[PDB]
Amino acid sequence: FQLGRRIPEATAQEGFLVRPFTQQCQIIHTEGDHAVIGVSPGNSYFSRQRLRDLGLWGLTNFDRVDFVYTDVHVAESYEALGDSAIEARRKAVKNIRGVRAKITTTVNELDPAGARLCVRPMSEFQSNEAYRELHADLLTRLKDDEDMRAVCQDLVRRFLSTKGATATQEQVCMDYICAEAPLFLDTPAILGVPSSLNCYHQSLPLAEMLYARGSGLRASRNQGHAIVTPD
């Protein structure tokens, strides 16, 4: 249930349906500067074949493509689901090795020279100054603004109710989403590209806020989101 006025529909491209979240995201998709293909560890959707298909779709449609796999708050999520701390870390380490390796093989196969397609962990952005400024700003607004925070908690509970939940599961999920958020706000600032489309096979839980009309916390005018699913 999207809140904008001319909701884009999906365009079929190299085996995917690409659905930009707003009309302005569709302009960014058409610019073809940059895509982030976010990848979650422990998620069987990201098979070797699906990653290859994504990487081919990406290089066909953008000048540059960055696969970014989430490697932060993974052990914490497994603990919040009931694993011991030791076993949560064991499984996080295993799932993070598997997704890193599948992506790395993909990228070596498609772009041996590392010219257009790159993979990196989400934690690598912790030393990026724009990422750090985006993250701190987001945390400060949540701390300072309880109405904005309440909207984000509702969006977290909606997202968890699909995948009820405890306070701990909510808090860890908020942490996990806050850590990805700078790439959903301003990948152009973090990666130095003209514009960027942040792509996933489900809409981002905070999309309704970050890509909305009005004012508040909003993604950069050069940042877009698309939902990208197999045709």
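Residue numbering for chain A follows Swiss-Prot, covering 49-211, 217-284 in order.
If you check the header, you will see the structure was determined by X-ray crystallography, 2.0 Å.
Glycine is treated like the rest: Cβ placed from N, Cα and C.
Swiss-Prot documents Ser88 to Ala as a published mutagenesis change and attaches the note Complete loss of cYY-forming activity. According to Swiss-Prot, the feature active site, nucleophile maps to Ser88. Taken from Swiss-Prot, the feature substrate binding site covers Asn91, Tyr229, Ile230, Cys231, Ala232, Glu233, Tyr253. Where Swiss-Prot documents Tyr229 to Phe as a mutagenesis experiment, the accompanying text is: Small but detectable amount of cYY-forming activity. Quoted from Swiss-Prot, the note on mutagenesis experiment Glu233 to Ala is: Complete loss of cYY-forming activity. In Swiss-Prot, a mutagenesis experiment is listed as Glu233 to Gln, annotated with the note Complete loss of cYY-forming activity. Experimental mutagenesis is annotated in Swiss-Prot for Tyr253 to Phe, with the remark: Small but detectable amount of catalytic activity (200-fold decrease).
Per the record's binding annotation for substrate, residues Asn91, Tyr229, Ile230, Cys231, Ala232, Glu233, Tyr253 show a top Cα-Cα distance of 20 Å.
A straight line from the CA of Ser88 (mutagenesis position) to the CA of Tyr253 (mutagenesis position) spans 10 Å. In the three-state DSSP classification, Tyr229 (mutagenesis position) falls within a helix. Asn91 (substrate binding site) is surrounded by 12 other CB atoms, counting those within 10 A of its CB over all protein chains shown. For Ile230 (substrate binding site), the Cβ neighbour count at a 10 Å cut-off comes to 19, with all displayed protein chains included. Neighbour counts of Cβ atoms within 10 Å were compared for the binding-site residues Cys231, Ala232, and the top value is held by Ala232. Taking the Cβ of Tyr253 (mutagenesis position) as reference, residues of its chain lying under 8 Å away and at least six apart in sequence are, in sequence order, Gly86, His278, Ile280, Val281. Here the deposited model leaves out 5 residues, and the two residues on either side, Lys211 and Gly217, have Cα atoms 10 Å apart. For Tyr229 (mutagenesis position), the Cβ neighbour count at a 10 Å cut-off comes to 20, with all displayed protein chains included. Comparing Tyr229 (mutagenesis position) with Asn91 (substrate binding site), their Cα atoms are 15 Å apart once rounded. Separation of the C-alpha atoms of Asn91 (substrate binding site) and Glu233 (mutagenesis position): 16 Å, rounded to the nearest whole number.
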